[PDB]
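K.L.:
Sharing a structure here in structure tokens format.
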Amino acid sequence: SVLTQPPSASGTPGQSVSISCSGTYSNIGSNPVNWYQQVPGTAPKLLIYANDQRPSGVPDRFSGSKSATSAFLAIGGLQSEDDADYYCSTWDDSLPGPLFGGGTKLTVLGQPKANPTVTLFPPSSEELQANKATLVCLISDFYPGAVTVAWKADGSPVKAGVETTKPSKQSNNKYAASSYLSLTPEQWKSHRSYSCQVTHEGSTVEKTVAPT
Amino acid sequence: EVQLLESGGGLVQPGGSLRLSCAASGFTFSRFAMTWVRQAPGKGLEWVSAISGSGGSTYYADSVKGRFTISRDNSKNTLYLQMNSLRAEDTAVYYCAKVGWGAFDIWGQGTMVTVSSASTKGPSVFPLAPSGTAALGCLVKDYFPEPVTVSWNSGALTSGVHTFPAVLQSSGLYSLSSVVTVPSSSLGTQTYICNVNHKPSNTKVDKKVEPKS
Amino acid sequence: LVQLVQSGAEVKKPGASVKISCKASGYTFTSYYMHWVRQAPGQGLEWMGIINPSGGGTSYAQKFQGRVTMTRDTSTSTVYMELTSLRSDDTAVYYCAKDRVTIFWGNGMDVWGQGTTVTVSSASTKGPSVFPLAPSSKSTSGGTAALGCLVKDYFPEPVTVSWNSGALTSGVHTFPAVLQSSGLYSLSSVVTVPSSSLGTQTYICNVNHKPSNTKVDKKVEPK
Amino acid sequence: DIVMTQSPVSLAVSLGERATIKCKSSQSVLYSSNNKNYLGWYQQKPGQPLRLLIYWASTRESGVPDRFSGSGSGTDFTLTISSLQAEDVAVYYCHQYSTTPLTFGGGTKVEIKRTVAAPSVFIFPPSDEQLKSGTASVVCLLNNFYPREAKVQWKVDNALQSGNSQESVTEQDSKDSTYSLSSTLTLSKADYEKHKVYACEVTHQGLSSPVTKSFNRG
Amino acid sequence: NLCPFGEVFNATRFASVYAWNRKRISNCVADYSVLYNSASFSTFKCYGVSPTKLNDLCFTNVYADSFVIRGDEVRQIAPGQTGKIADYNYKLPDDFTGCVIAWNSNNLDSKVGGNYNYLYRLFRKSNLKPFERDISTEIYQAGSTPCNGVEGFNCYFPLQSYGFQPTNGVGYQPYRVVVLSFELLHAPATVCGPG
Ligand SMILES: *[C@@H]1O[C@H](CO[C@@H]2O[C@@H](C)[C@@H](O)[C@@H](O)[C@@H]2O)[C@@H](O[C@@H]2O[C@H](CO)[C@@H](O)[C@H](O)[C@H]2NC(C)=O)[C@H](O)[C@H]1NC(C)=O
């Protein structure tokens, strides 16, 4: 019922990369797999159908494979014009229409990988006086431009009240992003500490603030 | 040769209804199944609905079953998606696509559909107080629509100014923050005022960002 | 039994288009390739492309890709070839030819249509002028005199020339026409006869140009 | 594109004797999957379409006389007529059907060889009827000569002409195997009245020295 | 006495890969280098045995499978491979003992307008087991909606045409393939090389 893709993938110019799509026996295991390439803002474009078949006009450096419950999109001779979001898609025996993975942002590296700088602001006195509370987590100077933001209060995950932007390119062609935690003044002061965790390229940078 | 040109996207109120159309060209339209796929901003793709080449069979995802109605007019080479009881979750770019050998092999350019309660509003500005460099700024909250411009000390401060792109919350209102990095010795003696202006609301706020006692 | 019959001659202005038909009989129409091959005047052969009557698929020579279109009407067993944006060097005889197979690029074209002449010219139809080529005492050589008449400034081809309404065939030489800078054709027809016959036998050239419905009987007299 | 080169351009053979024509392809047309050369031979007589003689280099088409045989492989191919007959006088084309575009050779004209025969030359001044029209056509006939190669040079008042003449030639005659040639020199009436002596100088194998036929305007 | 390999290799028509052909070779002598030494094969690859010495070994049986596929699929005719052909049409076992031979057949199997005679299986619910063969023509059902013998949104006829045309790139040109399976039994050896 869900197809899982890594949120990000990368490779240096001219090298290869393999984007995975993880499913179950009821979908990938029993149904044909398609892959789509979407340069953001433009429409998706079919790259692979029936597991490993190419529409006319798609170069053979794009290739598809499948195992028991996982599918893989291999891309050879990486070019910067391959920068895009790639989506796997298949059918499920239980569903009338096809499923899509969460997408994978592919970055053909044009500069060294840089981890994000994180700055976390607690709620202001003016906002609290207004019966509101917003935690502000600002993320900057990271590359490639893909992060995951996890909020936690007293070591427990906070999934409600979170709003996160998509990364956007800065002056220096690194990326910036921000995440907002909306709370009541009570729950802000009802915990010892809140934490903003930004995981980039498998490593997490953490910042915390406290009502105290 | 082949082309799918969509039309009809726009702003619509929660609970309202809207209809989209997809004009086809360059292939015999009646011989192929057609589908609608949508993508919420910053989200993945979601299959919405499909219809047989003749229109005698229709398919819907549970997230839209009952509210949306797919149809086609093979004499005019046009596909339709009638949407009813729209909710804010239905906000997304909507794509029309041709179906072939289990995949969607030809897509249209997409059309935007926004389901929002969004009366023009001015933002609330709160100081993000500073806590050998020091980072401070101001938060610009719950405003609509874009854009918002932020200055610092009436433009005399440009070194270290980082105005982050706004976030679009589930409420349909924008919020953003602009942060400046200044020297730690500068604090307690240099005055910092972030100037926020939202032309669509004629709102201008000057907020002094001071240390917190 | 097996035969291909093409449509008639065509005259076209530059920039126009021509559509030629090839009606097949005596064999299973859909079981063999059909080629189109053209031959410009005094030139070699130029293959234009193939159409597979079973399905109507085609493959054109790249030189013609864009302005040639081959179609087939299987209910009448007819193949069509259309060439558009005609230019003067499209003037040629166009042949339709049946292949021995429907594999790869064929394996020999075993049956050919009679061909279709197509003339591409800014010229309008014009009947010829017939001037005599008079025998003369200075021209006679050893009892043999050479005479004829010149069929000048006509369009298009062809012209027919007989002598004494067909009585005189021996020694006749009717030359292939040449195209002049004016865009009009011209050919000569000559005959050698005994200088004895001059004064006893009259010599008349019979010129016919049906495109203009022109008929001319010119008497070539000694000078 | 494949280029098909035929040798020779023209071949003169006596009746009953052997005719062999060569065709060279710029690229091999031999396919190892079936060991076949995608090479065909065709015959064309005047005013007729092509006639298939040989396909796959060596296989004779149904109804083709046994005296025709093709040989060769890869790029070098040969068409042989063991004993030439009168109905074999024609142009022969090779043709490759291995790659698009399917290209023909330039063709080889097979003719009957006969003894060298110098031409009878006749010159014709312009009719007075044509002169009224404003143009002067002067015709020079070379009759019943062999071989075909001949050169005609027009001299007006002993001034060699260039660009103002056109020629055509008959096919080989059925009876005597000779050729005939007409050369037409055309001038404006004004330029024709300007000069006196018009000459047609003929050069040919069967002539030890060029033959010139002249006339004085009158 | 002489194994009839000529009828296998020199056959006028080859089978579609989904309906791949098999011939049993038995009680004969195999002149393998009449095949190995030929430059007419763009692929001659052996597994579990050496291309050399092939004329010096003996087997209980030899199976000659043959079919037509696309040029860029020939790599799938080997042990340990995956893809449309290896998964859905013709599957070799991991421990395959034999030789795979292939050559370009564009001049025989291509056709202006596309050859419709050569087909492949595009959809299958499960992978083939080694040397399994599936010529079924049931409509393939993707998702939950039943097809009831008619194509549509989620329903596709499982076999499709290569449509070989002579102008195709070589990767999309047809290739004839011959797979020689060398079977070693605890039984009388009936197929023997000359030496
Ligand atoms: C497949 O056939 C080839 C060629 O066939 C030869 O030519 C045909 C026209 C026909 O006459 C066949 O009987 C011929 O064999 C075989 O290659 C030939 O093998 C013979 C000996 O059997 C040899 O004399 C030739 O030189 C060979 N020619 C070439 C081009 O290699 C080939 O052996 C056959 N395949 C198998 C598996 O036997």
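Note that the numbers count up from 1, one per residue, in the order the chain is shown.
The way this entry was determined, per its header, is X-ray crystallography, 2.2 Å.
Just so you know, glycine gets a Cβ as well, placed from its N, Cα and C.
This is the feature table in Swiss-Prot:
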type	residues	note
DOMAIN	E:1-194	domain 'BetaCoV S1-CTD'
VARIANT	E:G6 to D (Swiss-Prot position 339)	In strain: Omicron/BA.1, Omicron/BA.2, Omicron/BA.2.12.1, Omicron/BA.4, Omicron/BA.5, Omicron/BQ.1.1
VARIANT	E:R13 to K (Swiss-Prot position 346)	In strain: Mu/B.1.621
VARIANT	E:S38 to F (Swiss-Prot position 371)	In strain: Omicron/BA.2, Omicron/BA.2.12.1, Omicron/BA.2.75, Omicron/BA.4, Omicron/BA.5, Omicron/BQ.1.1, Omicron/XBB.1.5, Omicron/EG.5.1
VARIANT	E:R75 to S (Swiss-Prot position 408)	In strain: Omicron/BA.2, Omicron/BA.2.12.1, Omicron/BA.2.75, Omicron/BA.4, Omicron/BA.5, Omicron/BQ.1.1, Omicron/XBB.1.5, Omicron/EG.5.1
VARIANT	E:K84 to T (Swiss-Prot position 417)	In strain: Gamma/P.1
VARIANT	E:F123 to L (Swiss-Prot position 456)	In strain: Omicron/EG.5.1
VARIANT	E:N127 to K (Swiss-Prot position 460)	In strain: Omicron/BA.2.75, Omicron/BQ.1.1, Omicron/XBB.1.5, Omicron/EG.5.1
VARIANT	E:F153 to V (Swiss-Prot position 486)	In strain: Omicron/BA.4, Omicron/BA.5, Omicron/BQ.1.1
VARIANT	E:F153 to P (Swiss-Prot position 486)	In strain: Omicron/XBB.1.5, Omicron/EG.5.1
VARIANT	E:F157 to S (Swiss-Prot position 490)	In strain: Lambda/C.37, Omicron/BQ.1.1, Omicron/XBB.1.5, Omicron/EG.5.1
VARIANT	E:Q160 to R (Swiss-Prot position 493)	In strain: Omicron/BA.1, Omicron/BA.2, Omicron/BA.2.12.1
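Where in this structure would I find these features, and how exposed are they?
P.N.:
In the three-state DSSP classification, E:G6 (variant position) falls within a helix. The 10 Å shell around the Cβ of E:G6 (variant position) contains 10 further Cβ atoms across the protein chains shown.
Within the same chain, no residue at least six positions away from E:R13 (variant position) has a Cβ under 8 Å of its Cβ.
Cβ-based neighbour count (10 Å, all protein chains) for E:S38 (variant position) stands at 13.
Remark: E:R75 (variant position) has E:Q81 as non-local neighbours, by Cβ distance under 8 Å and separation of at least 6 in sequence.
Cβ neighbour count for E:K84 (variant position) (all protein chains, 10 Å cutoff from its Cβ): 22.
Sequence-distant contacts of E:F123 (variant position), defined by Cβ-Cβ distance under 8 angstroms and a gap of at least six in the same chain, are E:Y88, E:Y140, E:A142, E:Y156, E:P158.
Taking Cβ-Cβ distances under 8 Å and a sequence separation of 6 or more, the neighbours of E:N127 (variant position) in its chain are E:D87, E:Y88, E:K91.
Sequence-distant contacts (6 or more apart, same chain, Cβ under 8 Å) of E:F153 (variant position) comprise E:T145. Taken residue by residue with DSSP, E:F153 (variant position) is part of neither helix nor strand, so it is coil.
The C-beta environment of E:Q160 (variant position), restricted to residues of the same chain at least 6 apart in sequence and closer than 8 Å, consists of E:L119, E:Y120, E:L122.
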K.L.:
I'd like the Cβ neighbour count for E:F157 (variant position), meaning other Cβ atoms within 10 Å of its Cβ, all protein chains included.
P.N.:
14
K.L.:
Write down the Cα-Cα distance for E:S38 (variant position) and E:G6 (variant position), rounded and given in Å.
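P.N.:
So the Cα of E:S38 (variant position) lies 14 Å away from that of E:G6 (variant position).
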K.L.:
What three-state class does DSSP give E:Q160 (variant position)?
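P.N.:
DSSP assigns E:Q160 (variant position) to strand.
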K.L.:
Reported as an integer number of Å, what is the Cα distance between E:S38 (variant position) and E:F157 (variant position)?
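P.N.:
Roughly 40 Å, rounded to the nearest whole number.
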K.L.:
Around ligand 1, within a Cβ distance of under 6 Å, which of the variant positions E:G6, E:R13, E:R75, E:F123, E:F153, E:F157 show up?
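P.N.:
What lies within reach of ligand 1, judged by Cβ under 6 Å, is E:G6.
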K.L.:
Could you give the Cα-Cα distance between E:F157 (variant position) and E:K84 (variant position), in whole Å?
P.N.:
15
K.L.:
Given variant positions E:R13, E:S38, E:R75, E:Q160, which are under 8 Å from chain A when comparing Cβ atoms?
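P.N.:
In terms of proximity to chain A, the variant positions that count are none, since no Cβ is under 8 Å.
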